[PDB]
Amino acid sequence: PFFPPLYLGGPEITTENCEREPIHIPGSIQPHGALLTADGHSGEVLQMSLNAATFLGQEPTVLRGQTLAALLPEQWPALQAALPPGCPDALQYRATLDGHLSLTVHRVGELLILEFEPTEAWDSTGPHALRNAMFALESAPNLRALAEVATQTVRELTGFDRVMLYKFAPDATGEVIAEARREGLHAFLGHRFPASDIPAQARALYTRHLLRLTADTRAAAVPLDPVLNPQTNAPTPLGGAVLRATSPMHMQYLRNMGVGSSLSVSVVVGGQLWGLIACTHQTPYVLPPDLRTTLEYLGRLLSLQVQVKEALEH
Ligand SMILES: *C/C=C1/C(=C/c2[nH]c(/C=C3[NH+]=C(/C=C4\NC(=O)C(C=C)=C4C)C(C)=C\3CCC(=O)O)c(CCC(=O)O)c2C)NC(=O)[C@H]1C
């Protein structure tokens, strides 16, 4: 059972209780974007990250109480049609706003969660970089070759320093079974890790929300305000927001591994967490938004191909 979060008198997490950290409700975000939450019927802004001036030009306590009808006149109608009450919490509405801001919205219960991050004027994903990655995965003749090609494909799409295929054993210990890495880096092929390095509550969350990242492992998290959703007087679930603050226990693990940026995608086979496409970079790095979306689709393709290649040994 989860500890209360730190803003409800929970204790600070230590290695004795890592599996009890409520990582889905940190009440804070990463500083490379801004987050608002809004009521799903009125569009009233209920919660705002404290940095929302840096990306939206207006102050946190100034935005509170305004509506999305006023703030996003063009998207407010569309976002309502796209994310009705009761839709899946993994369903996303995406738009570009005009500099250019990527807007991502999802619905949790009666709450709309809006993430804003800067982006370049043009897509980073090549016209049909998606097609050649798909060809590469489909054409692999066996699971080993699939694993090799999936890591190299993802590395060529993303430019991450290290791209691993991280597979869970039946005892929940992990292993790097394939890797693509920058010239001069030492292989992590074949290295195994205890189950506690990706603890049970993290595995569970990764079964429902298929992509997460840490863009800067040294960057302080930005609080949301107020920290509790005023609808419920309870924590705002953030497991569907990529701007969610990362567990400090994992950020510290990454710092000690010389990692500035991390991103993974779940591989889900027969509804179970089979493994992760786990990416790392020596320097902080925000994977552009369009490239994330590509990478999420590829994880879904990879998952189907792994299930096929395993139906064959069986
Ligand atoms: C007492 C708690 C501990 C702990 C918790 C923890 N770890 C994760 C998430 C991840 N851990 C990962 C591990 C690795 N990344 C690598 O690059 C390597 C080795 C080469 C390992 C072993 C990974 C891949 C994840 C997923 C997230 C990501 O891709 O960056 C969480 C959840 C983090 C979150 O979503 O907020 C938690 C709570 N890790 C420990 O080592 C102990 C100290």
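One is the number of the first residue shown, and numbering goes on along the chain from there.
Header says: X-ray crystallography, 1.4 Å.
Every residue, even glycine, has its Cβ placed from backbone N, Cα and C.
Residues or ranges marked as tetrapyrrole binding site by Swiss-Prot on the basis of a curator's inference: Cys18. Summarising the environment of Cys18 (tetrapyrrole binding site), the number of other Cβ atoms within 10 Å of its Cβ, over all protein chains shown, is 18.
Summarising the annotation, Swiss-Prot assigns domain 'PAS' to 20-88.
One entry in Swiss-Prot concerns the mutagenesis experiment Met249 to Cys (Swiss-Prot position 259). Its note says: Binds PCB (in vitro), but difference spectrum is altered. All protein chains included, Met249 (mutagenesis position) registers 18 other Cβ atoms within 10 Å of its own Cβ.
Taken residue by residue with DSSP, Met249 (mutagenesis position) is part of a helix. Under mutagenesis, Swiss-Prot gives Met249 to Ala (Swiss-Prot position 259) with this note: Binds PCB (in vitro), but difference spectrum is altered.
According to Swiss-Prot, the experimentally introduced change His250 to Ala (Swiss-Prot position 260) is described as follows: 100-fold reduction of chromophore-binding activity. Sequence-distant contacts of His250 (mutagenesis position), defined as residues of its own chain at least six apart whose C-beta falls under 8 angstroms from its C-beta, comprise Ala202, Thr214.
Among the mutagenesis entries in Swiss-Prot is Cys279 to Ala (Swiss-Prot position 289), noted as: Binds PCB (in vitro), but has aberrant spectral properties. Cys279 (mutagenesis position) has a Cβ environment of 26 other Cβ atoms inside 10 Å.
Residues in the domain 'PAS' (20-88) partition by DSSP class (helix H, G, I; strand E, B; coil) as 22 helix, 15 strand, 32 coil.
In the deposited model, 4 residues between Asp98 and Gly99 are left unbuilt, and the Cα atoms of these two flanking residues are separated by 6 Å. Taking CA atoms as the reference points, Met249 (mutagenesis position) and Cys18 (tetrapyrrole binding site) are 8 Å apart. The DSSP secondary structure for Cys279 (mutagenesis position) is strand.
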